[PDB]
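Notes to accompany the following structure.
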2 protein chains.
Amino acid sequence: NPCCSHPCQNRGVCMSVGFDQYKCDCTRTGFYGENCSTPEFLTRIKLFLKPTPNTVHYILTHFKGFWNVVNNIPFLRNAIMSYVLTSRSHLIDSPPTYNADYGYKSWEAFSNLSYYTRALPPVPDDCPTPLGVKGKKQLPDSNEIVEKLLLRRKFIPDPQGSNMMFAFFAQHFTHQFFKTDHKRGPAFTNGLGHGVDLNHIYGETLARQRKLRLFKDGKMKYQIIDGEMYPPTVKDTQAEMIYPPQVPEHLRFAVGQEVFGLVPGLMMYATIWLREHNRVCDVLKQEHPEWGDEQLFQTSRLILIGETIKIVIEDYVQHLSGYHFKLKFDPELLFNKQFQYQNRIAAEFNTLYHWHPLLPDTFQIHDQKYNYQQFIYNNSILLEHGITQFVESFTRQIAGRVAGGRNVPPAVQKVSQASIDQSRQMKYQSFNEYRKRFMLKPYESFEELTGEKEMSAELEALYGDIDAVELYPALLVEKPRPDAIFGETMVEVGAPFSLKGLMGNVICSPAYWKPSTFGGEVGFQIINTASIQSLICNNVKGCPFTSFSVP
Amino acid sequence: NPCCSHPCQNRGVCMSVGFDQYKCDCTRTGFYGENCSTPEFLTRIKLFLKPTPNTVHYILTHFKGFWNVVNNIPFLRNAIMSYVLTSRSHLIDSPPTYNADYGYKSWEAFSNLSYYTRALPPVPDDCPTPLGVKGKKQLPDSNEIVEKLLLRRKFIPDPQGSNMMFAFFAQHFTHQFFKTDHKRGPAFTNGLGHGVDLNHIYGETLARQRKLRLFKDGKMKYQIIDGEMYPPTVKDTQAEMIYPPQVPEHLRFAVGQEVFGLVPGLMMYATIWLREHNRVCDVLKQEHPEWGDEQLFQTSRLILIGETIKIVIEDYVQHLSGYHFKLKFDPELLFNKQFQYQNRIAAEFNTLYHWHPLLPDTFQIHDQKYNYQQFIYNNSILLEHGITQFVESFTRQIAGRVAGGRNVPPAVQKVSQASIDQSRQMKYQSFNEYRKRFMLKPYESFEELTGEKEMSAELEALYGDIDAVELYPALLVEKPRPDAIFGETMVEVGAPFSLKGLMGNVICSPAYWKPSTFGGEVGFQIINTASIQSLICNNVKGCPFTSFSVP
Ligand code: COH
Ligand code: COH
Ligand SMILES: *[C@@H]1O[C@H](CO)[C@@H](O[C@@H]2O[C@H](CO)[C@@H](O[C@H]3O[C@H](CO)[C@@H](O)[C@H](O)[C@@H]3O)[C@H](O)[C@H]2NC(C)=O)[C@H](O)[C@H]1NC(C)=O
Ligand SMILES: *[C@@H]1O[C@H](CO)[C@@H](O[C@@H]2O[C@H](CO)[C@@H](O[C@H]3O[C@H](CO)[C@@H](O)[C@H](O)[C@@H]3O)[C@H](O)[C@H]2NC(C)=O)[C@H](O)[C@H]1NC(C)=O
Ligand SMILES: CCCCCCCCO[C@@H]1O[C@H](CO)[C@@H](O)[C@H](O)[C@H]1O
Ligand SMILES: CCCCCCCCO[C@@H]1O[C@H](CO)[C@@H](O)[C@H](O)[C@H]1O
Ligand SMILES: CCCCCCCCO[C@@H]1O[C@H](CO)[C@@H](O)[C@H](O)[C@H]1O
Ligand SMILES: CCCCCCCCO[C@@H]1O[C@H](CO)[C@@H](O)[C@H](O)[C@H]1O
Ligand SMILES: Cc1cccc(Nc2ccccc2C(=O)O)c1C
Ligand SMILES: Cc1cccc(Nc2ccccc2C(=O)O)c1C
Ligand SMILES: *[C@@H]1O[C@H](CO)[C@@H](O)[C@H](O)[C@H]1NC(C)=O
Ligand SMILES: *[C@@H]1O[C@H](CO)[C@@H](O)[C@H](O)[C@H]1NC(C)=O
Ligand SMILES: [N+]
Ligand SMILES: [N+]
Ligand SMILES: [N+]
Ligand SMILES: [N+]
Ligand SMILES: [N+]
C-alpha cells in the first residue's frame, strides 16, 4: 500500500490508485502539490503571523498585570475566549470520520456509535513496519518501555501544584465518556452519548436510571450514614457494579458508573454530585410546587450538566492551563460563529488522558496513610473520615507531574503497558504524525523530545528512529513546559478534543441555552454561578475550602 | 395547566409557575411581552420586508424566460439556492428538542433516538380540550372525518402532472426514515439513522447488511431472472421480510426494508437501486483494482447516498415545487453559512407525508389493469412485465391530487383514519398552531381554509371552531394552490424538514464532500451528474425515457 508512508501533508487525504501509486486530495487544506506540501497565498500569511504554541503559552502564563486588565474588559475577554473555542475546534472533524477499522471514510465508521472515533486513520493492514515505513519491523517490548521510561523511581510532584481533588475530578469527569468496552476491544466504547451527559451519575440506560432514581421529588436514591447523604447500594437498587469478592455487600455502593467503586476518590465525587442533584431538586420544587417527579429529575439533570461544563472550563481547565487569562463558559460566544453542536469521543483523547503519573505513592486522609492495597476498593475509608475530611485532605495532598518521564506508580504499571499494547492493537500512527496532525513541528531527535540525555538515550536504543516513537510513551517522557504539568503535545492535542466535547453539548445550542430549559432564572443561575468551591460548599458539611491546587 | 392555551407566541417557551401562573421565555425570539407578542424594532422591519409565501411561490412558478437566464448564471443561481436552504432550515430546531413524551426540554428527549422528534411539543396530559382549550371535550369521530372530507368520490388527477414513477419514488425514498415502530407505538421509529442513510437498501443493522451483501467486489446479492438482475430471496439471504403465507418462497424478495414486498412499485425501485449499487462497484473496481470488497462496498454506498440526495433535490423536489428556478445540490453553498450537519426525523413530517390520495383506482402496467386485491404483495406482476415495462407504464399513468379533499382511495381508507387516530395518540396541537409554528397566518374561517362551501360546512359541523381543526385532515382539505398538487401549508411545513434531512447528511459536511471520499473524481462525478433519467438509463434495459410527470 503506497499510503503506508503517510505521504499527504497538512490534512491531505491519501488514496491508493492502482497497486503502485497514490493520490493526495488537497481540497480545502490551504496547500497543494503531489503531497499537499506547497502552501497557498493566504496560507503563507497566517503561518508567518502565527507564533509557536510555546510562545503563545508563555504569553498566557505571564504578564499577570496585563491580563488583569483584559479580564475586566468584557468585549475583549469574550473575543479572546470566542477565538479559543473556534480556533481549537477547527482541528476536530465534526461530524466524525475514521475509527479503528476504517482508514477511509465510510457510512459504517460514521454511523456506528459503539466505536471511538479517530483523529488520525489507522496504519493500513499490510505495511512494511507497524507505524508505516519508519522504525523496525517489530515494535519494542512494551514491558521494557514502561520500566525504562515510565516506571516511577522517585515521586516527582506537579510544579503547578495540582492536588488530589484535581486528580480525582479528572478521573471522575472523564470516565463518563472514556468507557472502554473490553469485551469487544479497545476500539469500542459503552459511552454512546459520546460526551458530557452525566451518565456516570444517572446511568447509561433508562433501565439503570430507573434503578437509581427515587421517583419522588425528582430525586435519586440515597442512604443516611452518620447523619450524611450517601449513595444507595447494589442490593437496594439492583444496579450492577464492579466489586471484587473481598468487598462486603453493605459497602457495595451503586452509582451511575459501574467502576466507581474502584477507588474512594471516585466515590467521593459520586457522593458529592448525588447530593448536588437532590439539592437542586429541592430548589426546583420551591420554584415549581406544581411539578411532578419526572420534570424535577430531568430539569435537575440539565442543571448539573450545565454546572459540570461550567466548572470544567472555569476551574478545572483554568488551573490546568495555568493561564492568567480568565476562561469563560458562555455558549453565546458561538451563536454568531460556525460550530457543530455534536461530538464523538476520539480514541486518541482516551489514550492521552491516561494521567496515572498524577497518582501519589500513598493516599493521606487526615493523619493516616494508605497504600494502594489498602486504598483501592475500600469504601470503609470513605465512611471512616467522611466527605469533609476527604476534601480537606485531598486539597492538601500534591499530585504527581505527568510529563517528564519516569513517574508512573508501580501499582498501576500494567495499566501503562496495556495502554501501549491497546494503541498497537488499534494501529495508532507515530507520535510525530500526531504532532503534525495538530499543527506542531515534528521532533527531529530524541534529545529534542525529552530535552535531556538519559531517557532520550534509552528511547534511541528502543525505537532507533525518532519517527518511530509511539504516541503514549512520548507524551509522558516529553519535555515539560516551564514549571508545567504537561509538555507541548499533551496540551495542543488534548485542548481541541476537550473544548469540542464541552461546547458541542446540546445545552450550549441556542435552542437550549434559555432559562426555561432549566426551570427559570433560578435554575439558570445555578449553572452560571457554579464553581468547584460552591459545589463543595453546598454539599459538604462545614463548607471546607477547596481548590484544584494546594494552598 | 396554564400552558394548555398555548399562550406564548413566536417560538416563545411556556413554563408553569405555581399552580395558576405561566411565564413566557422570549429569548432570541425577536419578540417580548407577557406572550412574546410584541415585536422588536428590527423584527418589525424584517416583518415588513418579508414577502408572503404565496408571493415567493408565484414568482418562482412564473417568469419562465427570466429564470432561464438566472439558471445559467452560477453566481446568481448559487446565491438564490443558498438562501433557499438557509431560510427554510432556520425553522427546524437542530439538535432536536421535544418528543411525544416530553413537552419540556429534557435529556431523555434529546438523547433517545427511538423517538420521532417533535416540531411542536405535545398538548399537556390534562387540558380542558385534547387540543388544549380550544374545541369540544371529545374530538370528532375518526371514521366520519374520513368519509365526509377525505374519502374519494371520483379520481381527481394532479394538475402538475405527477405520475406513478413519482408516487412510488416518494414512498420508496421516504420509507427509509419513516419506519414507525408499531410494537412500541406511533411515537417511535426503527430508523435510528434519522435520515438518508439508504437503510432501505442495505438494511438497518450490520447483521441484516451481511445477509444482503455478496462479499465479492463490494456488491450486493441478487438473482438473474429472464436475463435481468433482481433482488435475492429470503431463503438465500435469511433476511426476514414481511410476506403473507400465500406468497411462494421463490417470489419472496429480500431487500433492506422489511416492508417493501408490500407493493411491486416499491420492489421496482428497490430493484433499480440494487442494480445501481452493483453498477457503481464495477466502476470503482476499474478505478481501483487494488481495493478489497469492503472498501468497494462502503464507497459505493456513499456514492449512492449522494446520488439519492442529488436526484431528490434536482428532480423530485424540482418537480414537486413547480419552480422554474433550477434547484441545485451543492454542499459547498453552506460552507460559509451556519448549519448543523445532523438530523432527527419529526413525527409531523411523517404525518404530513401520508400522501395516499396520490394512489390510482387501478394500476396500469403495459396493457393490463390491476386493482388493490391483485396488486398488493404480488411480486409475480413485477416479473411478468419486468422493470422496463413498469417504468414505461408508470411514467405514463397520472397520480391523484393530494390537496383539495376527497381523493383518498377506499382501499387505503383505514390507513387515513389510523393517521388521524395516532396523531391524537401523540397529542398533536391544532392545525392553526402548526401554521404559526412555520410563520403562517392562522386561518380565520373554514371557508378560508378550503376556499369552498361544501367541505367547509362539514368541517364546521364536525369541529365547530377553526382552531379545533386537526393537522392531517386540514392538510388534505386545504385549498390547493393554482393548478398545484399541494396547498400553502403542506409546502411550508414540509420543505424545512425535507431540506434538513437532505443537507444535514454527513456527506454534505466539508470533511466528507471531496473526491477522495468517493474514490476519486470519477466516483464524485457519478453523484454530481446523477439524475432520475440517468438512474433508469443506466440500470433499465432499453434505456426508456422517464420523468416524474406524465408526458
Ligand atoms: C486523570 C486521569 C486518571 C486517573 C487519576 C486515574 C486513576 C487511577 C487509579 C487510582 C486513583 C487506578 C487504580 C487506576 C487504574 C486503572 N485505570 Co486510571 N486513571 C485515569 C485515567 C484513565 C483513563 C482515561 C483510562 C481508560 C478508560 C477506558 O478506556 O475505559 C484508565 C484506565 C484504567 C485501568 C484499566 C486498565 C486497562 O487494561 O484498560 C485501570 C486498571 N485510566 N487509574
Ligand atoms: C408518497 C407517499 C406514500 C405512498 C405512495 C404510499 C403508498 C401506499 C400504498 C400503495 C401504493 C399502500 C397500500 C399504502 C398503505 C399504507 N401506508 Co402508505 N404511502 C405513502 C406514505 C406513507 C407514510 C409516510 C406512512 C407511515 C410510515 C411509518 O410510520 O412507518 C405510510 C404507512 C402506510 C401503512 C401503515 C398502516 C398504518 O397504520 O398507517 C399502510 C397500510 N404511508 N401506502
Ligand atoms: C428510549 O425510550 C423508550 C421509551 O421509554 C425506552 O423503552 C422503555 O424501556 C423501559 C426499560 O428498559 C421498559 O420498561 C421495562 O420495565 C420492566 C422493568 O421494571 C421490564 O421487565 C420490562 O420488560 C420493560 O422492558 C419500557 O417498556 C420501554 N418502553 C417501550 C419499549 O416502549 C428505551 O429504553 C429508551 N432508550 C434508551 C437507550 O434508554
Ligand atoms: C458496530 O460495529 C460492531 C463491530 O463490527 C458490530 O458488532 C458486530 O456485529 C456482528 C453482527 O451482529 C457480529 O457478528 C455476529 O455473527 C454471527 C452471525 O453469523 C452471530 O451469531 C454472532 O453472535 C456475532 O454476534 C460481530 O461479532 C460484532 N462484532 C463485535 C461485537 O466486535 C455492531 O453490530 C455495529 N453496530 C451496528 C448498530 O450495526
Ligand atoms: C498576531 C500577533 C503576533 C504578536 C505576538 C508576537 C510574539 C513575538 O514573540 C516571539 O515569537 C518567536 C516565535 O513565535 C520567538 O522565537 C521569539 O523568541 C519571541 O520573541
Ligand atoms: C508580546 C510580548 C511577546 C513575549 C513573548 C516571549 C517569548 C518567550 O520565549 C519562549 O520561551 C519559552 C521558554 O520559557 C520557549 O519554550 C519558547 O520556545 C519561547 O518562544
Ligand atoms: C453546589 C453546585 C452548584 C453551585 C451553584 C452556586 C450555588 C452557590 O450558592 C448560592 O449562591 C447564590 C448567590 O447568587 C444564592 O442565591 C443561593 O441561594 C446560594 O445557594
Ligand atoms: C445511474 C444514476 C447515476 C448516473 C451518473 C451519470 C450517468 C451518465 O453516464 C456516465 O456519463 C459519463 C459522461 O459524463 C461517463 O464518464 C460515464 O462513463 C457514464 O457511465
Ligand atoms: C484551552 C486549554 C488549554 C490547555 C488545556 C486545555 N485542555 C486540555 C488539554 C489537554 C488535555 C486535556 C484538556 C482538558 O480540558 O481536558 C484547554 C482546553
Ligand atoms: C423547496 C421546496 C419547495 C416545495 C416543496 C419542497 N419539499 C417538500 C414539501 C412538502 C413535503 C415534502 C417535501 C419534500 O421534499 O419531501 C421543497 C424542498
Ligand atoms: C480498609 O480501610 C479500613 C479503614 O477504614 C482498614 O481498617 C482496612 O484494613 C482496609 N482494608 C484493607 C484491605 O486494607
Ligand atoms: C398476481 O398477479 C398475477 C399476474 O401477474 C395474477 O395471475 C394473480 O391472480 C395475482 N394474484 C392475486 C392474489 O390476485
Ligand atoms: N518553540
Ligand atoms: N443495570
Ligand atoms: N501498594
Ligand atoms: N434480519
Ligand atoms: N380494490
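Numbers in chain B track Swiss-Prot; the residues on display, in order, are 19-569.
Determined by X-ray crystallography, 2.3 Å, according to the entry header.
Placed from the backbone N, Cα and C atoms, the Cβ positions cover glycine too.
The following features are taken from Swiss-Prot:
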type     : residues       : note
ACT_SITE : B:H193         : active site, proton acceptor
ACT_SITE : B:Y371         : active site, for cyclooxygenase activity
BINDING  : B:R106, B:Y341 : substrate binding site
BINDING  : B:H374         : heme b binding site
MUTAGEN  : B:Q189 to V    : Impairs two-electron hydroperoxide reduction
MUTAGEN  : B:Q189 to R    : Impairs two-electron hydroperoxide reduction and cyclooxygenase activity
MUTAGEN  : B:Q189 to N    : Increases two-electron hydroperoxide reduction. Has no effect on cyclooxygenase activity
MUTAGEN  : B:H193 to A    : Reduces two-electron hydroperoxide reduction and cyclooxygenase activity. Catalyzes predominantly one-electron hydroperoxide reduction
MUTAGEN  : B:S516 to A    : No effect on protein stability. Increased decrease of protein stability; when associated with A-371
MUTAGEN  : B:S516 to T    : Decreased enzyme activity with arachidonic acid. Loss of cyclooxygenase activity; when associated with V-519
MUTAGEN  : B:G519 to V    : Loss of cyclooxygenase activity. Loss of cyclooxygenase activity; when associated with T-516
MUTAGEN  : B:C526 to S    : Prevents activation by nitric oxid (NO)
MUTAGEN  : B:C561 to S    : Does not affect activation by nitric oxid (NO)
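On the structure: features taken from Swiss-Prot.
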residue : record                                   : contacts (Cβ under 8 Å, 6+ apart)
B:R106  : substrate binding site                   : B:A513, B:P514, B:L517, B:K518
B:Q189  : mutagenesis position                     : B:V281, B:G283, B:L284
B:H193  : mutagenesis position                     : B:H218, B:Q275, B:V277, B:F278, B:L284
B:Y341  : substrate binding site                   : B:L78, B:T79, B:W85
B:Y371  : active site, for cyclooxygenase activity : B:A188, B:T192, B:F196, B:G512
B:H374  : heme b binding site                      : B:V426, B:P427, B:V430, B:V433, B:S434
B:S516  : mutagenesis position                     : B:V335, B:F367
B:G519  : mutagenesis position                     : B:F195, B:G213, B:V214, B:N361, B:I363, B:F367
B:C526  : mutagenesis position                     : B:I327, B:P349, B:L352, B:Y359, B:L520
B:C561  : mutagenesis position                     : B:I554, B:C555
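B:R106 (substrate binding site) falls within a helical segment according to DSSP.
Under 6 Å, Cβ to nearest atom of ligand 10: this is the test, and of the recorded positions B:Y341, B:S516, B:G519 it is passed by B:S516. The DSSP secondary structure for B:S516 (mutagenesis position) is helix.
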